[PDB]
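Here is the structure we will look at, set down as structure tokens.
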Amino acid sequence: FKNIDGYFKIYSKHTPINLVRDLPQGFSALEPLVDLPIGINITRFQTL
Amino acid sequence: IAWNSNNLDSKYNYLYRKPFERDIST
């Protein structure tokens, strides 16, 4: 998630893993899925 | 683009105090 000049950008990537510990060693990339012209002058967040 | 709206808007309901930012609070 980025938020630059009102345009808030969301990249992502959904990928199969088999580990229960933490982020797995390897490489893959995240492709832009949404931009929004939100124009909100932002600071923080919280997950649901 | 801008034009003269005296004959369309003039009659006290147009207030005023990062680029492209709107600050609505007061």
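Shown for chain B, in order and in Swiss-Prot numbering: 434-444, 449-454, 462-470.
Header lists the method as electron microscopy, 2.9 Å.
Note that Cβ sites are derived from N, Cα and C of the backbone, with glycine treated the same way.
Over in Swiss-Prot, the protein carries these features:
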VARIANT   B:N440 to K  In strain: Omicron/BA.1, Omicron/BA.2, Omicron/BA.2.12.1, Omicron/BA.2.75, Omicron/BA.4, Omicron/BA.5, Omicron/BQ.1.1, Omicron/XBB.1.5, Omicron/EG.5.1
VARIANT   B:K444 to T  In strain: Omicron/BQ.1.1
VARIANT   B:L452 to R  In strain: Delta/B.1.617.2, Epsilon/B.1.427/B.1.429, Kappa/B.1.617.1, Lambda/C.37, 19B/501Y, Omicron/BA.4, Omicron/BA.5, Omicron/BQ.1.1; Contributes to cellular immunity evasion and increases infectivity
MUTAGEN   B:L452 to R  Increased resistance to neutralizing antibodies. Decreases HLA binding to NF9 epitope. Increased binding affinity to human ACE2
MUTAGEN   B:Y453 to F  Decreased HLA binding to NF9 epitope. Increased binding affinity to human ACE2
VARIANT   B:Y453 to F  In strain: B.1.1.298
Cα-to-Cα gap, B:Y453 (mutagenesis position) vs B:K444 (variant position), nearest whole Å: 18
Alpha-carbon spacing, B:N440 (variant position) to B:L452 (variant position), which is rounded to whole Å: 19
B:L452 (variant position) and B:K444 (variant position), Cα-Cα, nearest whole angstrom: 15
Surrounding CB atoms that lie within 10 Å of the CB of B:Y453 (mutagenesis position), all protein chains: 3
Which same-chain residues, if any, lie at least 6 apart from B:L452 (variant position) yet have Cβ under 8 Å of it: none
